[PDB]
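Below is one structure. I have some questions about it.
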Amino acid sequence: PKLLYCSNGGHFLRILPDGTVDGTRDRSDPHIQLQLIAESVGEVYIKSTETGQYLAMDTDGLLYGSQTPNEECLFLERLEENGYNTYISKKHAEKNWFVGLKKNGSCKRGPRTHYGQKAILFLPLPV
């Protein structure tokens, strides 16, 4: 597993058993342990190690935790000069919708994200 740390609000990406996606600052949270799994080079699923759920973004730009993988669960990974990664929705890449966390640790919605934001920067860390 890895943790995905957002420096915008200082939160680890979290997928809860009920499929809620948000952020917590607590390093010890069981639900922040993630597996980044390759499809093709630079394409990844982001999977909850605890629940088995996959991070996904819906057609309304909303993040949720999917019981099973689908086309909404693929993200295009990029590093990013300062060691942080970005994750753009594969399905909505043309809109530049990203995985992001607000300063208050709740998720960002696709249209409210874009290249250049701190919200979209995640640092993969060891558990």
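Residue numbering for chain A follows Swiss-Prot; the residues present correspond to positions 26-152, in that order.
Cβ coordinates come from backbone N, Cα and C, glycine included.
Below are the features I grabbed from Swiss-Prot:
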type	residues	note
BINDING	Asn33	heparin binding site
MUTAGEN	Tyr109 to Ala	No effect on integrin- and heparin-binding, loss of FGFR1-binding, defective in inducing FGF1 signaling, cell proliferation and cell migration; when associated with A-102 and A-110
MUTAGEN	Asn110 to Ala	No effect on integrin-binding. No effect on integrin- and heparin-binding, loss of FGFR1-binding, defective in inducing FGF1 signaling, cell proliferation and cell migration; when associated with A-102 and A-109
MUTAGEN	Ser114 to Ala	Decrease in LRRC59-binding
MUTAGEN	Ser131 to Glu	Decrease in LRRC59-binding
MUTAGEN	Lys133 to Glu	Loss of CSNK2A-, CSNK2B- and LRRC59-binding. Reduced integrin-binding; when associated with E-134. Defective in integrin-, heparin- and FGFR1-binding, and defective in inducing FGF1 signaling, cell proliferation and cell migration; when associated with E-128; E-133 and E-134
MUTAGEN	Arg134 to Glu	Reduced integrin-binding; when associated with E-133. Defective in integrin-, heparin- and FGFR1-binding, and defective in inducing FGF1 signaling, cell proliferation and cell migration; when associated with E-127; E-128 and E-133
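Situate these features within the shown structure.
Classification of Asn33 (heparin binding site) by DSSP places it in coil, neither helical nor stranded. Same-chain residues at least 6 positions away in sequence with a Cβ under 8 Å from that of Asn33 (heparin binding site) are, in sequence order, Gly125, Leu126, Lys127, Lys128, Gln142, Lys143, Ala144, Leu146.
Look at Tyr109 (mutagenesis position): DSSP puts it in coil. Long-range Cβ neighbours of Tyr109 (mutagenesis position) (same chain, at least 6 residues apart, Cβ-Cβ under 8 Å): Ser32, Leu146, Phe147, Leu148.
Counting only residues at least six positions away in the same chain, the Cβ atoms of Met82, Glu97, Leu99, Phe100, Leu101, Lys120, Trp122, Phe123, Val124, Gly135 sit under 8 Å from the Cβ of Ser114 (mutagenesis position).
The Cβ of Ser131 (mutagenesis position) has 16 neighbouring Cβ atoms from other residues within 10 Å, across all protein chains displayed.
Other C-beta atoms found within 10 angstroms of the C-beta of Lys133 (mutagenesis position) number 21, with every protein chain shown included.
In the three-state DSSP scheme, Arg134 (mutagenesis position) is classed as coil. Long-range neighbours of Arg134 (mutagenesis position) (same chain, six or more residues apart, CB within less than 8 Å of its CB): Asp85, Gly86, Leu87, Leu88.
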Specify the secondary structure state of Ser114 (mutagenesis position) as given by DSSP, simplified to three classes.
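Note: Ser114 (mutagenesis position) is in a strand by DSSP.
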Could you measure between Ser131 (mutagenesis position) and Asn110 (mutagenesis position) for me? Cα positions, answer in whole angstrom.
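Just about 19 Å between their Cα atoms.
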Around the C-beta of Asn110 (mutagenesis position), how many further C-beta atoms are within 10 angstroms, looking at every protein chain?
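Other Cβ atoms within 10 Å of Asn110 (mutagenesis position): 18.
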Between the Cα atoms of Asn110 (mutagenesis position) and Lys133 (mutagenesis position), what distance do you get, rounded to the nearest Å?
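That separation, Cα to Cα, works out to 16 Å.
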